[PDB]
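This report refers to the structure that appears directly beneath it.
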Amino acid sequence: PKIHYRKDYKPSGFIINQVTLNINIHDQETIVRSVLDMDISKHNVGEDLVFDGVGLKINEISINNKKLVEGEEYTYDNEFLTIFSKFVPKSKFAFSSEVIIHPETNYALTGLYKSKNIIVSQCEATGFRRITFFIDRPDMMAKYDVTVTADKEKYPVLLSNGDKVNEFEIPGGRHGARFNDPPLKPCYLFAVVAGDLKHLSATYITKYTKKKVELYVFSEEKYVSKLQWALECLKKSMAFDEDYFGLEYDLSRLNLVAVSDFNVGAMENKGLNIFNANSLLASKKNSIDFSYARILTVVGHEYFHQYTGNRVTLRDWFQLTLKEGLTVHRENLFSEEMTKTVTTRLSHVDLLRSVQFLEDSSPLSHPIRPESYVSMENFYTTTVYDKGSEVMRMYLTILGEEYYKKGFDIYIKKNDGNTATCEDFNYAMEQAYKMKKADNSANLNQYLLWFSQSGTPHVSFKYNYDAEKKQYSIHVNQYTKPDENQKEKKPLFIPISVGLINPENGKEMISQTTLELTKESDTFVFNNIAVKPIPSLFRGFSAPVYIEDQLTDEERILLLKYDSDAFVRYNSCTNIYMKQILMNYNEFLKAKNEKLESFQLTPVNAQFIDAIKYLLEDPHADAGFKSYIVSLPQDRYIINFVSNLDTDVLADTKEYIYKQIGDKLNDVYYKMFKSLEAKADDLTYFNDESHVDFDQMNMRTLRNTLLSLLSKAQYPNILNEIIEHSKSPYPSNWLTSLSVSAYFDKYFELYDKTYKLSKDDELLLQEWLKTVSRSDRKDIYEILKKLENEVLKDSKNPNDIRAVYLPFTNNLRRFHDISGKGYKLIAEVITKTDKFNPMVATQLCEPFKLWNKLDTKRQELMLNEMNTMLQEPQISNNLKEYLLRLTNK
Ligand SMILES: Cn1cc(-c2ccc([C@H](NC(=O)OC(C)(C)C)C(=O)NO)cc2)cn1
Ligand SMILES: [Mg+2]
Ligand SMILES: [Mg+2]
Ligand SMILES: [Mg+2]
Ligand SMILES: [Zn+2]
């Protein structure tokens, strides 16, 4: 297993100037002819000419039209094509080849493959070598001239990068199209699509140069009515890059294409973005509400890549976060501006501190710029993407909007033609930092540690107030736990956005202030502080850290009620919950360990319950925020704070706390569930696909959250509400009616009803599958086997497999059944899946990521299944590398 190291970067001894492709698609084979116009680079030392080429069937290879012969002048081992140095020309030469590939049996969805009746490619990161021979790495920039031919009736629509410059008929009912794309690009941005595609279409006129851009969004004919929101999102994305960043689109046309089989959300191929159908297609009649933010995010994300990834490119894959962290950051800014809801930022923080913090304290922990890799497919992590985005976001926090924009423009204008590194970005930001602080002596060299140092920093606080001198102090400490990447962790540059709240009237006591913590500890003093404040810390979640606020629950309640920052309010609530959870967990644990016949539990703080009631009953308060405060912290957030977590005890803890709050607030919950109905389920714009109301969707989120709480509590006659809910036109509602009915005898009735409503829309059915999968059912194992037999069967669609199994793995009580049968079941699915799609198999390993955090029995049960998986003779490199790292081998 070959390991690549970041320090080892060296430019190729070769240059590829021009790629000329002929891709001839037939029913049981695809013929790929390729001419590579090549040169010798200044780094050449007479080495062999080695191409990447995986799974290719060689018909012929040539140099300067001279056929090469195997054994004599080259060798091929299904991974690398080696041409011996003695036969490699010393100046400009032409390499050509003709290979056969088979998209129709390519179930790994990398390279060229068939998704239903669409031929489609995926080349990032190392998929282009599955189509034809290449020096498959992102610093090999080339021009592309691409011809695609296929049966006209099956594949009337032909797409590749660049301009279509010819369309022609071919004897035998075939046709071809030629695409020339003169600007240089890396091969991972190559793409091709062939199929019977239907489209929606628009023309966008850019803001400053008034260029006309044709916008096309494509799908299979059956779902062409689900394309409208996507097109609106694209328009919105283009406008935002123009308005915030002053950046216009540079090409004549942009195509978005949906396919049913895709490993991830989407891909930014130049002028030809290709999407998982679940991240491009929606209609109000057969999509749940989440689809609308999801499409907005993914369309936005792939668009913003056009600058941050496509015009400014990567030197090498270790720079991945430079395009991914930065593009997520740009999409985050976009989505916050489009949704105008505070829950947008809250949801990203919620995801970071659950999923990414878990990864960062796991054996898989890595910095956002790793030092090494084996399988590129394992590089695309929540650390690289989401912590990466928080690192990119901190620059904006430190600089402010004006200087951030100056810095970002410096970066783009300087690197627009070229490859870049994380250092280049920091450099540009630093120029802004110098200008802001007004001395060319200022620097951000310490900031680079955010790229190289792994692990989550912990930031803790102590406070002092002198009533007489009106002087307030915030003493701050930072610490990162040592791990395998650094034995000695260094202090980071941590920006701490803060406010000081007067507890007497709830007013701000100081202007907007960002503390720059650059040492292991510092003391920040404020004068003329009239009364003892309550500190509002890390507003907006201004750094990706564990916040230890050392506030009392009384102070936290006051913040939750009166602070101006959504995140600090939400975090104060989170912290109140965590204190309660840790306390009750230990009480339950001791009773279990000591086998107590009787014992006490600490009740939920009554003033906290009162504050929840106050906020819920405030007609001016935000509905999305409300749904957060009545929900306990995610299980994967909690587990960061507990050693040897017994999942049963945590489940009992959660139950107790939920029942405590419900015994006080259920009438309030019910009252609101009823009063929110009119606005939440307003059908006025149900048949307008361009009308999306994020506040209204948050109102539904709150209703469905309250209905869940009321159903679990068996609130009097709530089943009537559930039945009526099942008749709602909104899938978010009638699928919720299914899951909350889990606690009633009408479950399988609503199961059948909702299945009937879902079965004829591919994506909707997948949402139905998720809903069944996450149903709080005691017979959930039996239910899953029914899904397997009647619906999922032997589907190789990653959407189908992920829908059936992943939501179930978040069933705390059942997935973690002490028999280990949950672990056994998923490991079976991973091994099964690994046979045809290693990337998705590794995705299905997600629940195992916390294995060494659980109680000793469950650790052992998970380790046994991982070792069993590792012993499979046919295990992919992808899965083996992942499980080896995860199990500390
Ligand atoms: C075979 N292979 C595919 C990949 C890969 C992984 C992630 C994406 C990411 N896809 C994705 O939908 O990301 C969102 C949800 C928008 C943040 C990506 O960066 N798209 O631009 C794109 C491609 C690596 N190897
Ligand atoms: Mg405009
Ligand atoms: Mg070591
Ligand atoms: Mg299907
Ligand atoms: Zn991306």
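Sequence positions for chain A are given in Swiss-Prot numbering; the residues included correspond to 196-1084, in order.
Recorded method is X-ray crystallography, 1.9 Å.
Quick reminder: no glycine exception, Cβ is built from N, Cα and C everywhere.
Taking a C-beta cut-off of under 8 angstroms and a sequence separation of 6 or more, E463 (peptide binding site) has the following same-chain neighbours: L384, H496, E497, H500, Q501, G504, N505. Look at Swiss-Prot and you will find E319, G460, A461, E463 tagged as peptide binding site.
In sequence order, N471, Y575 constitute the residues six or more apart from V459 (mutagenesis position) in its chain with CB-CB distances below 8 Å. Swiss-Prot lists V459 to P among its mutagenesis entries, and the accompanying note reads: Severely affects substrate specificity. No effect on Zn(2+) binding.
In the three-state DSSP classification, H500 (Zn(2+) binding site) falls within coil. The Zn(2+) binding site annotation in Swiss-Prot covers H496, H500, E519 and rests on experimental evidence.
Neighbour count (other Cβ atoms within 10 Å of the Cβ, all protein chains): 27 for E497 (active site, proton acceptor). Among the features that Swiss-Prot reports, active site, proton acceptor is placed at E497, with the record citing similarity to another entry.
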Rounded Cα separation (Å) that holds between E319 (peptide binding site) and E519 (Zn(2+) binding site) = 13
8 Å Cβ shell about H496, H500, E519 centroid, Zn(2+) site members excluded = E463, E497, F499, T503, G504, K518, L521, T522, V523, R525, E526
